[PDB]
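Notes for the one structure printed next.
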Amino acid sequence: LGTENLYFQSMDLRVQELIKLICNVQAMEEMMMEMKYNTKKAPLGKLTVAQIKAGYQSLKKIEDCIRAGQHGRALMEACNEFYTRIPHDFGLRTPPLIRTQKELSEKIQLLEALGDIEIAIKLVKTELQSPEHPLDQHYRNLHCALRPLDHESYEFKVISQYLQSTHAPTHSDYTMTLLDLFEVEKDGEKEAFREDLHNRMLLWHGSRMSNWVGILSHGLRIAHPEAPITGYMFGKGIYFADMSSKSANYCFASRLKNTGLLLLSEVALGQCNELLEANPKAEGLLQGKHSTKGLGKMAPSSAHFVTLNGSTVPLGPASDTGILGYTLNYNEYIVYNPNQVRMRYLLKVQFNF
Ligand SMILES: NC(=O)c1cccc(N)c1
């Protein structure tokens, strides 16, 4: 296979495995069935952006009911209509109400994945009579360079240390093994990026395996405009952690599906507005500042920071921040314009449960 790759001068084998993995539509099917989405009643191949937008609109109606204190018939009506637009498989049981921030957030995550799956299914379409290998066709449509890095390189070592040293103490249900590492160069990001802003940090972002084709092809995006604001602890920005496992939790890997990806991005934080508890309306509080920082109780300290190509890497271990209702365990950072983000590394990670 290695020799066969050299003679044909095909795409690098590691990149081939990465593309095959993220473009696997059968895995998207299984992932959505796991989230209770009824793929039999509404196949993913027929999913449209208008259907998904309608879904968000019904979630907003649910949010309105919750806000006005309608927890009986009107809420069960509004939940049923969401469920008509975004069919679920609850088998024989009463379709459950959506009543809490958590439950609303779960539905938003379902619709976010469906949005990325709609993107993926279009992107993966091939020209049957084309001489190009299907993987090359997929890769080109990403408009995003992915280059494997040498495991004996300094970059690989620092990123491995970042991964391990910021694995949080409260996320002890797994450890992570870095299987491979790719440099990311998304078309347009280098030119768009807010290089002028200070406090540029290399930060984590995790997502479900179904979402990477969307993320790489469109960049990290803020939430859909029709999505319920209450779905977002600090409003409709792009969320990042300085603790690898806080983000890795959003991979939703498991003992059954133990391979996930983690993204590192340069984030132009500028001046952070620091907040101690949830506020979905945080974006309106910036008043000229460039980012929101949710303050955690535990965080990497500046003593241990290194610089990698002009961005700060907040190496662990985490320690008490002196910061303290309920309070975040770990920091989170939100920027509200994609031009404050430049994706830089994609980690292929094995989760050990
Ligand atoms: N998706 C992520 O990696 C992440 C990072 C910080 C906060 C949240 N909610 C998510």
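Here, residue 1 is simply the first one shown, and the rest follow in order.
How was it done? The header gives X-ray crystallography, 2.0 Å.
Including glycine, each Cβ sits where the backbone N, Cα and C put it.
Database features (Swiss-Prot):
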type     : residues                                : note
MUTAGEN  : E63 to A or R (Swiss-Prot position 286) : Increased DNA-induced ADP-ribosyltransferase activity
MUTAGEN  : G115 to A (Swiss-Prot position 338)     : Does not affect DNA-induced ADP-ribosyltransferase activity
MUTAGEN  : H171 to A (Swiss-Prot position 394)     : Strongly reduced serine ADP-ribosylation, caused by abolished interaction with HPF1
MUTAGEN  : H205 to A (Swiss-Prot position 428)     : Abolished trapping at DNA damage sites upon binding to PARP inhibitors (PARPi)
BINDING  : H205, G206, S207, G214, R221, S247      : NAD(+) binding site
MUTAGEN  : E332 to A (Swiss-Prot position 558)     : Abolished poly [ADP-ribose] polymerase activity without affecting localization to DNA damage sites
ACT_SITE : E332                                    : active site, for poly [ADP-ribose] polymerase activity
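Largest CA to CA distance in the NAD(+) binding set (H205, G206, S207, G214, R221, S247): 18 Å, whole number. In the deposited model, 3 residues between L324 and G325 are missing, and the Cα-Cα distance across the gap is 9 Å. In the set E63, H171, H205, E332, none of the mutagenesis positions has a C-alpha within 10 Å of the C-alpha of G214 (NAD(+) binding site). Rounded to a whole value, the Cα-Cα separation of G115 (mutagenesis position) and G206 (NAD(+) binding site) is 16 Å. Comparing C-alpha positions, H171 (mutagenesis position) sits nearest to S247 among the binding-site residues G206, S207, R221, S247. Taken in sequence order, the recorded positions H171, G206, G214, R221, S247 that lie near ligand 1, meaning a CB under 6 Å from one of its atoms, are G206, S247. Of all the recorded positions in the record (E63, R221, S247, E332), the one with the smallest CA separation from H205 (mutagenesis position) is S247. For the recorded positions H171, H205, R221, the ranking by surrounding Cβ atoms (within 10 Å, all protein chains) places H205 first. Counting only same-chain residues six or more apart in sequence, the Cβ atoms lying under 8 angstroms from the Cβ of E63 (mutagenesis position) belong to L104, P228, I229, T230.
Annotated pair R221 (NAD(+) binding site) and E332 (mutagenesis position), C-alpha to C-alpha distance, rounded: 17 Å. The two recorded residues, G206 (NAD(+) binding site) and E332 (mutagenesis position), show a Cα separation of 13 Å. Look at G115 (mutagenesis position): DSSP puts it in a helix. Applying an 8 A CB threshold to same-chain residues 6+ apart, the list for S247 (NAD(+) binding site) reads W204, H205, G206, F240, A241, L262, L263.
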